[PDB]
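One structure below.
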Amino acid sequence: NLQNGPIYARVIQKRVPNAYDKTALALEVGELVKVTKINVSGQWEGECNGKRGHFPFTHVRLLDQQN
């Protein structure tokens, strides 16, 4: 499934989206986000806390549900 795919990256920083940004993804420190396409510029775009757009992965943590 996509909604609850394998990718499990949580957030630790709360960053507000720009006013002039429609496809912007909001980030709330301490939340579950599952992007769709990881960029090489540190920007992951996809699914974030049930939202769609682009967010600075430089303010989030990624995990593979494996401890």
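Sequence positions for chain A are given in Swiss-Prot numbering; the residues included correspond to 232-298, in order.
Any Cβ shown, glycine's included, is placed from N, Cα and C.
The feature domain 'SH3 2' is assigned by Swiss-Prot to 235-296. For the mutagenesis experiment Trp275 to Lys, the note given by Swiss-Prot reads: No effect on interaction with PEAK3.
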Under 8 Å between C-beta atoms and at least six apart in sequence, can you list the same-chain neighbours of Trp275 (mutagenesis position), or say none if there are none?
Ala240, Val266, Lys268, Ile269, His285, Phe286, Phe288, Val291
Check the DSSP secondary structure of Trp275 (mutagenesis position), expressed as helix, strand or coil.
strand
